[PDB]
Amino acid sequence: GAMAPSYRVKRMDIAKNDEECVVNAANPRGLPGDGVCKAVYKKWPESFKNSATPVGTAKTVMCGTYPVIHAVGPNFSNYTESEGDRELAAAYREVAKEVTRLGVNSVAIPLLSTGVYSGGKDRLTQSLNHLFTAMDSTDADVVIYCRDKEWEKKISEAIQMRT
Ligand SMILES: [Cl-]
Ligand SMILES: [Cl-]
Ligand SMILES: [Cl-]
């Protein structure tokens, strides 16, 4: 575990993270996809061998010795708000299990279901709060990756509010 487990946020490509493992915002079929998933496919293509897994689950595949945790958030275009919320919470719980099992001291994580799976809504708070619910009981350093400047500020504020 980390000496003083922390949350941080960075605005940059998760494919250039400085952590001991990465969470992919995967699709259920293990396809290259777009957004975070396409950057992850370009950086760690070996990790997409038998990475297909259902919505609300996470499946880890090693790229060399570097773990890629494929976490499948719901597409809110297809799910009801209620069922979507349940599956998004579940995906983050399965990430916490994998991070714990791997014995890593740090993990890079995107906000699941906030991009093309958002069903055109702002889900920063919803997705971040499910991330916290899952990860608060782990002792890995968590580094949240985003691309938008206003998102960076809102995620930073939410982290510092608890401190
Ligand atoms: Cl970058
Ligand atoms: Cl997404
Ligand atoms: Cl973002």
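Each residue's number is its place along the chain shown, starting with 1.
Per the header of the entry, the method used was X-ray crystallography, 1.5 Å.
Including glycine, each Cβ sits where the backbone N, Cα and C put it.
Annotation comment: Swiss-Prot describes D13, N27, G35, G115, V116, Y117 as ADP-D-ribose binding site, evidence class experimental evidence. According to Swiss-Prot, the mutagenesis experiment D13 to A (Swiss-Prot position 1343) carries the annotation: Partial loss of ADP-ribose 1'' phosphate phosphatase activity. Experimental mutagenesis is annotated in Swiss-Prot for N27 to R or Y (Swiss-Prot position 1357), with the remark: Almost complete loss of mono-ADP-ribosylhydrolase activity. Quoted from Swiss-Prot for the published mutagenesis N27 to A (Swiss-Prot position 1357): Partial loss of mono-ADP-ribosylhydrolase activity; complete loss of ADP-ribose 1'' phosphate phosphatase activity. For the published mutagenesis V36 to A (Swiss-Prot position 1366), Swiss-Prot gives the following note: Partial loss of mono-ADP-ribosylhydrolase activity. Swiss-Prot gives this note for the published mutagenesis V36 to E or F (Swiss-Prot position 1366): Almost complete loss of mono-ADP-ribosylhydrolase activity. What Swiss-Prot says about the mutagenesis result for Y117 to A (Swiss-Prot position 1447) is this: Partial loss of mono-ADP-ribosylhydrolase activity; complete loss of ADP-ribose 1'' phosphate phosphatase activity. The mutagenesis experiment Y117 to V or W (Swiss-Prot position 1447) is recorded by Swiss-Prot, whose note states: Almost complete loss of mono-ADP-ribosylhydrolase activity.
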Problem set entry | Alpha-carbon spacing, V116 (ADP-D-ribose binding site) to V36 (mutagenesis position), which is rounded to whole Å | 10
For this session: Compile a sequence-ordered list of residues in the same chain as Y117 (mutagenesis position), six or more apart from it, whose Cβ lies below 8 A from its Cβ; state 'none' when nothing qualifies.
Result: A25, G73, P74, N75, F76, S77
Exercise. Taking Cα-Cα distance, which of the mutagenesis positions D13, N27, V36 are within 10 Å of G115 (ADP-D-ribose binding site)?
Worked result: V36
Exercise. Would you say which of the recorded positions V36, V116 has the most Cβ atoms within 10 Å of its own Cβ?
Worked result: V36
Seminar exercise, completed: Whole-Å Cα distance, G35 (ADP-D-ribose binding site) to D13 (mutagenesis position), is 10
Problem set entry | Under 8 Å by Cβ from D13 (mutagenesis position), same chain, sequence gap 6 or more | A39, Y145
Problem set entry | Other CB atoms within 10 A, centred on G35 (ADP-D-ribose binding site) | 14
For this session: Whole number in angstrom, please: the longest C-alpha to C-alpha distance across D13, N27, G35, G115, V116, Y117 for ADP-D-ribose.
Result: 19
Exercise. Quick one: which of the recorded positions (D13, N27, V36, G115, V116, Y117) have their CB closer than 6 Å to ligand 2?
Worked result: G115, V116, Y117
For this session: Taking only the Cα atoms, work out how far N27 (mutagenesis position) lies from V36 (mutagenesis position), in Å, as a whole number.
Result: 11
Problem set entry | Distance-selected recorded positions near ligand 1 (C-beta under 6 Å), from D13, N27, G115, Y117 | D13
